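Trainee: Before we start, here is the structure in question, set down as structure tokens.
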Amino acid sequence: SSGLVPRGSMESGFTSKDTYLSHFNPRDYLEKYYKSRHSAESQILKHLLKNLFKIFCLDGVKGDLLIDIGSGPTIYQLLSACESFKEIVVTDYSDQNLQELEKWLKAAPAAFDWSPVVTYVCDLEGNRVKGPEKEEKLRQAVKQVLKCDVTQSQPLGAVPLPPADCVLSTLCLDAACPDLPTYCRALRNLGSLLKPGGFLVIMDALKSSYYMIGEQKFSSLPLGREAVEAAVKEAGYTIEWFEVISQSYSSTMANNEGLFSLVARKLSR
Amino acid sequence: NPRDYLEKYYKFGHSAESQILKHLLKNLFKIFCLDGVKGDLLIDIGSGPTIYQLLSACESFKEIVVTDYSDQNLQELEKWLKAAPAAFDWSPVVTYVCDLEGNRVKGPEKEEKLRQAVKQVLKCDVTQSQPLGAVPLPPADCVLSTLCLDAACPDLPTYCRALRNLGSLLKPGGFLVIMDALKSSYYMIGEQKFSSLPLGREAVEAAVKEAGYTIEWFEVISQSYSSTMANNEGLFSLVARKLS
Amino acid sequence: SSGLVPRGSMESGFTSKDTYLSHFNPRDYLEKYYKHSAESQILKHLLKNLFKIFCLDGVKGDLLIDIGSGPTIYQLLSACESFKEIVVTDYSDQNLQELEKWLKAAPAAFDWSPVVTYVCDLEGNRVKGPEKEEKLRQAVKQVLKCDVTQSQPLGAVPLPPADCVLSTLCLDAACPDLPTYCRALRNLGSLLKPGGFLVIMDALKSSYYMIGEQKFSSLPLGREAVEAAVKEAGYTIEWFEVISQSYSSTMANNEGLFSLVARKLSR
Amino acid sequence: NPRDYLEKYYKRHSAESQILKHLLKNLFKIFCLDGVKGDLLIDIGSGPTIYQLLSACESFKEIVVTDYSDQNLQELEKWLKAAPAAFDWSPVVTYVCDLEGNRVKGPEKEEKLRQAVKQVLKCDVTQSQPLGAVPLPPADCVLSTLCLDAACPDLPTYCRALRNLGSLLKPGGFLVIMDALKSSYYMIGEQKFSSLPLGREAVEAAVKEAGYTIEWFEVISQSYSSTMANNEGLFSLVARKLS
Ligand SMILES: NC(=O)c1cccc(CCN(CCC[C@H](N)C(=O)O)C[C@H]2O[C@@H](n3cnc4c(N)ncnc43)[C@H](O)[C@@H]2O)c1
Ligand SMILES: NC(=O)c1cccc(CCN(CCC[C@H](N)C(=O)O)C[C@H]2O[C@@H](n3cnc4c(N)ncnc43)[C@H](O)[C@@H]2O)c1
Ligand SMILES: NC(=O)c1cccc(CCN(CCC[C@H](N)C(=O)O)C[C@H]2O[C@@H](n3cnc4c(N)ncnc43)[C@H](O)[C@@H]2O)c1
Ligand SMILES: NC(=O)c1cccc(CCN(CCC[C@H](N)C(=O)O)C[C@H]2O[C@@H](n3cnc4c(N)ncnc43)[C@H](O)[C@@H]2O)c1
């Protein structure tokens, strides 16, 4: 189609998985969302980083292992977490995305430049280190780069990992879940990776039915904050903290109505 | 081949095809006789060789124009309109619509009201900006298309374009009535396999809105054709209005 | 709370159950919704739909249970042609009293005869209004308290497994969230035979409805949430319709209504 | 009684200690990371406390502290005037200094706040002129923590109070509110006070009806001890006054 519906959605109503293997360009995605001055995208990124900073450095969400689900090609969402977690596992469905991440982990000269984001977080954190040291500390924290599929009851396949203290997921489950029972199942699937009492940290868009990568359109599940809270509690978690902001992406990039952050814990049997 | 289609999809005797036809007849009865879809001119698009989709409509439209891509299909229509002995036997279908209508009428009266209402039998192509070519027609109250556009459009942009082309035959505020297959990529006539656009309901909604219509009513049923004839997963019916 | 939020919702965010005993006035509700207008058009569509379901589509059997009847009976008129026995239910005792008055043809009851005449016209004028009303009155065997949020929605009252469960404009008002809604559909499933029919009609994307100046909570679901909830509850949808007609702005903020017919799955 | 309140609510590893730390972290975020800043902040229902102005004084040149109770204001002024009978806020002052990067130590922070507070006034949020006859220039930000729940006997009064507060604000100025959710009472020693048990949706409806657009809204589940209040969590919001 030609913008009539999201790519890979004509038959099913929702962007198929294969669309993320064929048409998700990580370089274009990074160029569009993480790369002029005080744009909507810039403001959203600052708010995300401030929240991750507050969750991981001021609120002391911490432990041995953190798993980042649906990382895409980005690493901004780990910069503060690596201060509180000894080991980070990064995951995405897209092999293209895993490639971009591993290039950045190798500090390949062709990889995306996160320096401005890194400097921002370092300044949030008090300027105790400069950018380079913060980047290398994250590179060292990232122990595994893995394929994942949230809709599967073992989201990482037969890949054995110790139970994690935290699962983080930014801007992923909306794009990954074609309906609210799938969403809830995905949250339950993520639960299989968590220690009892582990932390679930989700950031995503509210009421977004698509997002753009340039002229390429991808489905989003348009959930309100009540639907998100419902799904999280049904999936077996208790919510400690739940926030909404009005700031939205530019219309040329998504039709979201704000974003949410939440911190939850996996309940008892 | 028009008769082969009639034999396979409108055979009589229970069957998935019987059930689909009955639900088609009941939705059109609802649209044209209980609901307020009426007017002076109705145009049916992609009629093929069939008349079942006109049985309730002729109760509400003074004049009807039947169109299709295949002249061979239109010859088959005309055999029934001229009541040739070999023409397809639609009386069990005429009977079932009459009973839906309260047996207000009997078969023969129903068949003659349809023959009188059908005023023109035209060649058409939904992908052209003028779907009827240089044949002029007054602006129509209603355009009707059953099981046509999925077969006619090889992709979703064409589908949207077709809906706009059809709109050019429609007054502002006129009715668009469409019934078609959902998620069907092929349908069979004998062992001849034809292509279909396998679109879901969200894509239909998106195409209709984008072509300049607002949807009044949209229904989907789960009943499909049997495996030997099409791989659809249900059917939709919708009634839309042409925006200004 | 002075309209700022629905009555009974200030603490929880959703109209409490007790509010339906205190503040839901049957006669006011009937005057407001069931007396052209957006409300009349909606009623006409509901009646044409119930006509198609029970008379043309052959949805039929021994026992139908109507859930959340309120004080109304329009939703049973076509049904009593296809069902030997009808059981009506509502959470509100005031509603049940209004129904009992109409069932005994109390002279002070609400007059359904124009609605009755309309349905007799839909059905072919085979009979006139009075005969049809008396067929319905004889068909209604029980009037029962119900609470859709409890796993036995009719409590300990024994009934044979029903052939159909009908629910018009109720579940939205009754369920404060998606999980209660899906659980309520499961509860309703307990009253149905396997392969039994579930027929729901309700508003789309409605967060409140008005009776005069009284504001009641509604659960604002879209068509995909509804389809998802029904399927998780153990049903398979046979047909699902949406219409764009909504209540006038002073009554509710809905964006259309839906109708569906479903069947309780094999186990 | 203002000193009993202070000893009970703001003196180690308890539900109250947890709530206070959440309040300070959110105040720090709003005023030092989010860039809520300007000329004049008006603190509404301050009681005898100052913790809620520690971060704010970094971003506003002038602060006005207000309360319904004269006793509360005299307790507060005892701290502004560095009287020896004042509550010792130093553990709290230290925590905020630690939140801000230890750019300063306490005594500097303490002095920064004392010269920012320009007036100590009476206020009643239910009156259309909450500060009575005292004229103030239009404020950039109105801050109220744990006040409105205690002050309003019902939701319409809650909403009216929020409009009254807006009469002090410039159009496009900030409203910053933190309060209890679903609390009907709170305890000061043996003495029981009444609270409006608002849910979060009621808070949002009241705020928008009073003529603000909400930029962010956060709820936390953490509650006071049962011996203190029967709240079920807390909320924070930052809203803008519409024109
Ligand atoms: N909702 C929106 O409107 C919306 C608005 C703006 C931006 C985005 C980004 C959407 N995008 C994620 C950004 C990545 C990074 N964490 C970040 O914060 O920027 C979607 C990601 O989800 C993965 N994904 C797909 N299906 C998956 C599956 N079944 N199992 C596991 N993973 C899956 C895709 O690989 C892709 O990395 C969505
Ligand atoms: N999708 C399916 O799974 C599917 C399932 C079951 C059956 C069918 C048959 C589809 N077929 C017949 C329907 C006829 C009649 N209205 C009826 O309800 O039976 C489609 C008709 O559409 C015409 N047509 C082609 N291209 C055209 C064009 N460009 N411009 C205008 N017209 C065009 C063909 O001549 C043919 O008459 C498809
Ligand atoms: N969604 C809307 O915007 C909306 C818009 C317009 C009108 C309405 C009416 C909503 N209202 C009346 C429908 C009555 C009748 N069947 C009819 O179609 O008119 C809902 C009925 O649901 C009952 N009910 C409450 N809680 C219950 C419980 N826990 N268990 C069982 N039952 C319960 C109430 O007593 C009330 O009779 C809602
Ligand atoms: N809700 C709860 O469960 C709850 C839980 C725990 C604690 C509290 C305390 C409630 N109480 C103290 C907050 C003080 C300080 N800002 C702080 O964050 O500690 C509220 C203050 O609000 C003032 N106040 C009353 N009516 C007023 C009016 N009409 N106009 C203006 N002002 C008014 C009273 O003088 C009192 O100082 C309530």
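All positions are counted from 1 along the displayed chain.
According to its header, this structure was worked out by X-ray crystallography, 2.3 Å.
Keep in mind that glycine also has a Cβ here, set from the backbone N, Cα and C atoms.
Pulled these features from Swiss-Prot for this protein:
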MUTAGEN   C:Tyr29 to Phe (Swiss-Prot position 20)  Decreases N-methyltransferase activity
MUTAGEN   C:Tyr29 to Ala (Swiss-Prot position 20)  Loss of N-methyltransferase activity
BINDING   C:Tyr29, C:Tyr34, C:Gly68, C:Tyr74, C:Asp90, C:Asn95, C:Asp147, C:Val148, C:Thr168  S-adenosyl-L-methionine binding site
MUTAGEN   C:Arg137 to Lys (Swiss-Prot position 132)  Loss of N-methyltransferase activity like its citrullinated counterpart
MUTAGEN   C:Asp202 to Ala (Swiss-Prot position 197)  Loss of N-methyltransferase activity
BINDING   C:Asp202, C:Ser218  nicotinamide binding site
MUTAGEN   C:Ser206 to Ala (Swiss-Prot position 201)  Has no effect on N-methyltransferase activity
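Can you walk me through where each of these features ends up in the structure?
Mentor: C:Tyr29 (mutagenesis position) falls within a helical segment according to DSSP. Taking Cβ-Cβ distances under 8 Å and a sequence gap of 6 or more within the same chain, the neighbours of C:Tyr29 (mutagenesis position) are C:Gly70, C:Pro71, C:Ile211.
In three-state terms derived from DSSP, C:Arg137 (mutagenesis position) belongs to a helical segment.
Long-range Cβ neighbours of C:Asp202 (mutagenesis position) (same chain, at least 6 residues apart, Cβ-Cβ under 8 Å): C:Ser167, C:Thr168, C:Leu169, C:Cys170, C:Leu171, C:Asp172, C:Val226, C:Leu257, C:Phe258.
In the three-state DSSP scheme, C:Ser218 (nicotinamide binding site) is classed as coil. Taking a C-beta cut-off of under 8 Å and a sequence gap of six or more, C:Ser218 (nicotinamide binding site) has these contacts in its own chain: C:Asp172, C:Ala173, C:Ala203, C:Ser206, C:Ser207, C:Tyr208, C:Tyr209, C:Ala252, C:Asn254.
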Trainee: Among C:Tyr29, C:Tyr34, C:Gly68, C:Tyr74, C:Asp90, C:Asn95, C:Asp147, C:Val148, C:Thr168, listed as contacts of S-adenosyl-L-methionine, what is the widest Cα spread in Å, to the nearest whole number?
Mentor: 24
Trainee: Under a criterion of Cβ-Cβ distance under 8 Å and sequence separation of at least 6, what residues of the same chain contact C:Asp90 (S-adenosyl-L-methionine binding site)?
Mentor: C:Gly68, C:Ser69, C:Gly70, C:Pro71, C:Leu96, C:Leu99, C:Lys145, C:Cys146
Trainee: Would you say which of the recorded positions C:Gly68, C:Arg137, C:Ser206 has the most Cβ atoms within 10 Å of its own Cβ?
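Mentor: Result of the Cβ crowding comparison: C:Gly68.
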Trainee: Quick check on the gap: 4 residues absent, flanked by C:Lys35 and C:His36. Distance between their CA atoms in Å?
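Mentor: Distance between the Cα of C:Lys35 and the Cα of C:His36: 12 Å.
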Trainee: Most Cβ neighbours within 10 Å: which of the binding-site residues C:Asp147, C:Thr168 is it?
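Mentor: Comparing the binding-site residues C:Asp147, C:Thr168, the most crowded Cβ belongs to C:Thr168.
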Trainee: Compute the C-alpha separation of C:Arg137 (mutagenesis position) from C:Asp147 (S-adenosyl-L-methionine binding site), stating it in Å without decimals.
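Mentor: With distance taken Cα to Cα, C:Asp147 (S-adenosyl-L-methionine binding site) is 24 Å from C:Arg137 (mutagenesis position).
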Trainee: So which recorded positions out of C:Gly68, C:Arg137, C:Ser218 are up against ligand 3, CB under 6 A?
Mentor: C:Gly68, C:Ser218
